[PDB]
Amino acid sequence: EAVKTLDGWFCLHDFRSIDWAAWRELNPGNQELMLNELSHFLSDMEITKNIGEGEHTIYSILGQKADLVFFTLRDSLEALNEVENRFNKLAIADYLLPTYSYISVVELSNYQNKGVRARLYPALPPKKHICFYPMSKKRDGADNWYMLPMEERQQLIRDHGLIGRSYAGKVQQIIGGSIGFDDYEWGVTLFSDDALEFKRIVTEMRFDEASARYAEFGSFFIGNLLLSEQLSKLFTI
Amino acid sequence: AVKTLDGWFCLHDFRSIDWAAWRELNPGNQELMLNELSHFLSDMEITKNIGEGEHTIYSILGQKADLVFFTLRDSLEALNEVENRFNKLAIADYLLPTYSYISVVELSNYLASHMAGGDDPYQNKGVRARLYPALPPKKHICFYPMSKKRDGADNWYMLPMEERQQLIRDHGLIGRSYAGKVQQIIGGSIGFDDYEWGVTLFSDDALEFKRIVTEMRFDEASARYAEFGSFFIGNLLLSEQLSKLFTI
Amino acid sequence: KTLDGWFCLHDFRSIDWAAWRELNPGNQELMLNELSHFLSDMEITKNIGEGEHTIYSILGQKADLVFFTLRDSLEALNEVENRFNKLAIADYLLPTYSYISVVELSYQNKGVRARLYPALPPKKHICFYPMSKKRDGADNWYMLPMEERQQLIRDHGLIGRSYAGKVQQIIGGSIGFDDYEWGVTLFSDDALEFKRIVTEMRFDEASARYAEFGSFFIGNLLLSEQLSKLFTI
Amino acid sequence: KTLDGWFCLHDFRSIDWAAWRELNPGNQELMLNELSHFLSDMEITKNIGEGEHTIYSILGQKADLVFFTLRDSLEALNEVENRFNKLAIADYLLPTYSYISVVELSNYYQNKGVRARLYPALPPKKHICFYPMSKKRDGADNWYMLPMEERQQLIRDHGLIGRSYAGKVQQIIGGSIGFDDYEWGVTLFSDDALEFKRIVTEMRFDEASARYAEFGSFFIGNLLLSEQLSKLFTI
Amino acid sequence: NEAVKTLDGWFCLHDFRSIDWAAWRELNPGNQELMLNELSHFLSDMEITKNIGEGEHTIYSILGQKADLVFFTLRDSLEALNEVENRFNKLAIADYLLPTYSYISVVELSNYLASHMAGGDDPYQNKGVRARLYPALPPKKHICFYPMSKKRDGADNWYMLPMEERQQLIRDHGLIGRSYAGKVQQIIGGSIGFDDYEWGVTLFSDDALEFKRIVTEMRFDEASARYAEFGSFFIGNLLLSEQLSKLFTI
Ligand code: FEC
Ligand code: FEC
Ligand code: FEC
Ligand code: FEC
Ligand code: FEC
Ligand code: NA
Ligand code: NA
Ligand code: NA
Ligand code: NA
Ligand code: NA
């Protein structure tokens, strides 16, 4: 009955809110020193990306939930843990307050193939916007995904995939499985150059039976790509 | 599935004033920080006057917040830039974040907003007035997020289109009967925030908020399918009310 | 259809004893003097008929105090709240919960005016809780026909009548104003009457099937003398 | 319809070890001496029959301690709480949970057995368990819509289970409708903490709880007398 | 109707902590060392209790913001467990270890299935049973923790089911778990009466993906599909003395 999956990079979505009042009290020399240290840290992460042993990206997040998200991908939980711990020990991380995080593993569901590696070990597209949310499938009375027969679940998933293929080109998705790893069953990351495409795809999916009857959603987070020019601007008072 | 037209991107930014810290500042430094906020708001008025957005400020009742800054912009980048420049104001260290909401002004296709045809609605001036709304200087504001239920036999997203259309139609008749008393902005937020809409109401009589929201609650579209978040109520704040608000 | 009266704020505060303790007694006195001035201001509004207010000490950790204020506009209620937060002593009164509502009765009449603009009785104890009516499957209050709801509300009223002289109730409507649909304040000289009336109502179908409750707060009347004792440390 | 006895406060605190550690030992001793005089005053009220109190250390992060106090009026209880909060040492006792209730005897004052239950002597048992609970009002599982006779029978069967733990678990049931966020506060005392797991598990398979009980958080701890109270605070 | 009966072993604490890096950064290295020396002395005291058979303990670093560390401690009484917790909080370094979550439970063996022959013997004298009630912790690379309860929700009410139906559901769940022998080791802590859910579940494995595999497969089995209510999930990596010193080096 159970789904069986292929699993790739381990993923951390690390959401931070900048402690502006504390940062503002810092002398501008201390600020520059801490950003230089962060800049070294990110150069090291770019080395790891270039040799194909992981990926990362940063977006600035709208609203009070976070000021930015660091999305990091590594080939082991140990390498992910080490990134996280070294990040937290940067001087600047004292000003980056933790507001939410998500742990997952890139997931390919069964419902060396170079086209499988490309999904399991995803290169992150440098799209203008990111959208992140976690979700689970419902187990609530007669709306119970995990009691459905495989044939009915397969049909529901087929219909859901038709919708998403129509947003190919517009929206790129990474699906992280998180059963056993975090509080929901998947972490969904979308990338697009038009944020309204996130609204469009997620709305269209909500009226398809697989989500209409069986999806449970967490919080949603949207943001704008942060390269270095925008990163240094972010922190300049 | 519903199709939407989408207009300005919206931020409702709720803040609580840290009176104890503010009180520790001498009045010289308080004036300097208020001067910097006025310059900031003057810049926001320029953006409004060139047609690139809108904004307004209300004082909020109760402990949820002291102020809401409601800002509308033509891109997420611009909205993000307002937010970030605002947090970097000196006075913002005394404006503690207590809640926020991201949405986009939305017109659905459940009913018609313009004569059908090849003519695209974004060129219709009546449609544009609704997608890119002028904010009215009404005495009061009411904000709350909401979603439509997906709960056993009460599942909005499993209804056929013609049934959702009828429910929305009937909801709209109620709303139309508050013309000239309540003005509404509906921001869609599927994909953007934690509920599916952010609802902003404006009225000169706060009791009209209770009236319409109560009346709609006995209409099937809300009685059976609405799920509500927190409600925020407040009073219009112009310059006079603002320097006054911060005089301790 | 409802008639609406004074706008209401329930403002719950926990006292920051650690910081209050750090103040020398002279500065404590100055802050209490300012607070007494503010409260005498509130009493003036009461005595001219433009509002009401009362203060109860709250049991348990949810709060030390509740300030229950009633005013004739949202602007006036907002001004009181803001002037309150600007008192020096308010820096030691940490906000832990609040509720906004309007006195509700479903205007030239004296007994109606007495309901819509209620005098606050100096009863020994207070009980506050918000509530809503369920919209949950077959237990959906707002999908009931008019005549069924009327019968359900009728029966709940008979229970209330039996507590005349034991419990006095103020019902604030809060649809559009706060997170629940009503704020319920009860006053009695015997706190056990709160438990009795609220239990009795819970077995009545209007509440048994359709009530959804928030947190409950219970307290003892604070006059000027008990206020000075509260803060003596 | 119920009989109601002492009003009850369960006051849960976590100790601010970092701040406590900054105090020099003479000041630490002065604050503990003040707490000693406060507790000896509480012992007078206990000795004269006007209330009760006990202290347990609580396992896990929810709390380090619970102060469980019973008084014959809400005013007396409020006065205990406020005086406690104004102790110097209370700055180091951070509030993490509390519960207000009244000792309750349903029908599902001059009598000596009734009085022993309404105004209960607290047993010096090694362990305490506290949790609040309410009865469900959820579709077909609605306690408050049940006929009186059906409720009577469900309570009867529940009481039979409780009777079988006589001599192992002693219970205080506090009614809290109108007073706090659930409908009852449940306090269990036993010298064997596994008896808590046993009695609460067995009740959960009895219809009265299986269908109708809604539980809050659970707290368990160990009796703190004077000997253990000083050691708790010694760094 | 017929309640489950259990055998109960060591009392357990899962103690999750987040490191206050900002504060720790402000200490000079000599004072950091003294605090780590004192911690190493406390852990060697824990090791002594392990080596005389009166408890167990282990430390994992936790991924994500929920915690940096979990200290999982097992002891033969609630008093001993409470004494360990209190001595830990009074370490100097514990000021830098902020509490983010905890769980209290007791190693549980229920009677849904047999754990030993019904020949009249004291189960607590059966060494196989003792190995389960007083479990040696395996030094597996990864840990997974989550609490859970069984639903009492309308037609999905575990506690209204007949004994023989619950036994069938537990039996089927066990066959799935049996298939992960050698890949995932489980400790089930019962927590009815002790904490906010009904069990705390700890999984150990050298491959973190086996956690996802077993939890997913059980979620399609009726016992969980229909009746499980889950809390938060925590996953982590084994921390020995060496990885601990690195964790705290800035
Ligand atoms: C295609 C495409 C898009 C759109 C972006 C694009 O343009 O590529 C796309 C986007 C989304 C989005 C949002 C969500 C979450 C929103 C929601 O309402 O659930 C979203 C949700 C899920 N998808 Fe999705 N998708 N998707 C596939 C295709 C696409 N999908 C294929 C294929 C599979 C593989 C199914 C299989 O073989 O097992 C697949 C699997 C899942 C599962 C796993 C469910 C389960 O295992 O039970 C969840 C949850
Ligand atoms: C009219 C009117 C009022 C009253 C005030 C005024 O007239 O200014 C008015 C006020 C409200 C108020 C409160 C709420 C909040 C719901 C509640 O309190 O139960 C409230 C709620 C919603 N309305 Fe509403 N309205 N409203 C329309 C008409 C009016 N509406 C038309 C028409 C559309 C159709 C879209 C469009 O026209 O662009 C429409 C759409 C929505 C949606 C989106 C529903 C969906 O897509 O599923 C939600 C939620
Ligand atoms: C009588 C009496 C008491 C007891 C105190 C006394 O001794 O008078 C009294 C006390 C309470 C108490 C607790 C509660 C809240 C607890 C609950 O379980 O409902 C409580 C709850 C409500 N009452 Fe209540 N009452 N009450 C009326 C009579 C009395 N009532 C009459 C009549 C009306 C009719 C309207 C009005 O005049 O306000 C009325 C309205 C409401 C509504 C509005 C419901 C709705 O409109 O859907 C709610 C909620
Ligand atoms: C006996 C006994 C024990 C075990 C400990 C011992 O042996 O002392 C005992 C223990 C417990 C325990 C746990 C709980 C909470 C666990 C649960 O799953 O609800 C627990 C729960 C309740 N009990 Fe309980 N009991 N109990 C009675 C007898 C005993 N009871 C008698 C009798 C009455 C009725 C008294 C009267 O009619 O005057 C009574 C009433 C209640 C109510 C009130 C419910 C209601 O009124 O709707 C709740 C809740
Ligand atoms: C075997 C095996 C595994 C394999 C993984 C491993 O070895 O690490 C194993 C692993 C798990 C895992 C995940 C979970 C978490 C459930 C989920 O994520 O859906 C999980 C969950 C539970 N198990 Fe589990 N198990 N398990 C048993 C066998 C195994 N179990 C036997 C047997 C008993 C019964 C004891 C007995 O009678 O002997 C038993 C009991 C429970 C209960 C308590 C149920 C109740 O009393 O209502 C819960 C909750
Ligand atoms: Na932000
Ligand atoms: Na306010
Ligand atoms: Na209090
Ligand atoms: Na503790
Ligand atoms: Na971590």
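Going by Swiss-Prot, the residues shown for chain B are 4-251, listed in order.
Note: Cβ is positioned from N, Cα and C throughout, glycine not excepted.
Note: B:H174 (Fe-coproporphyrin III binding site) has non-local neighbours B:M219, B:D222, B:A224, B:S225, i.e. same-chain residues 6+ apart with C-beta under 8 A of its own C-beta. The annotation Fe-coproporphyrin III binding site is assigned in Swiss-Prot to B:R133, B:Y147, B:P148, B:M149, B:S150, B:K151, B:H174, B:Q187, B:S225 on the grounds of experimental evidence.
There are 21 other Cβ atoms within 10 Å of the Cβ belonging to B:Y147 (mutagenesis position). What Swiss-Prot says about the mutagenesis result for B:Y147 to A or H is this: Loss of activity.
Following the DSSP three-state reduction, the secondary structure of B:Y147 (mutagenesis position) is strand. Marked as active site by Swiss-Prot: B:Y147.
Here B:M149 (mutagenesis position) comes close to B:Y198, B:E199, B:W200, B:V202, B:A229, B:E230, B:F231, B:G232: these same-chain residues lie at least six apart in sequence, with C-beta atoms under 8 angstroms from its C-beta. What Swiss-Prot says about the mutagenesis result for B:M149 to A is this: Slight decrease in activity.
For the mutagenesis of B:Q187 to A, Swiss-Prot gives this note: Alters Fe-coproporphyrin III binding. Does not affect kcat, but the reaction is less efficient and a higher excess of hydrogen peroxide is needed. The structure shown keeps the original residue. Classification of B:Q187 (mutagenesis position) by DSSP places it within a strand.
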Which one of the recorded positions (B:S150, B:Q187, B:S225) has its C-beta surrounded by the most other C-beta atoms within 10 angstroms?
B:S225
Pop the Cα-Cα gap between B:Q187 (mutagenesis position) and B:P148 (Fe-coproporphyrin III binding site) into the table, whole Å please.
13
B:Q187 (mutagenesis position) and B:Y147 (mutagenesis position), Cα-Cα, nearest whole angstrom:
12
Tell me which residues of the chain lie with their Cβ under 8 angstroms from that of B:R133 (Fe-coproporphyrin III binding site), as long as they are six or more apart in sequence?
B:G10, B:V108, B:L110, B:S116
Cα separation, B:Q187 (mutagenesis position) to B:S150 (Fe-coproporphyrin III binding site) (Å, whole number):
17
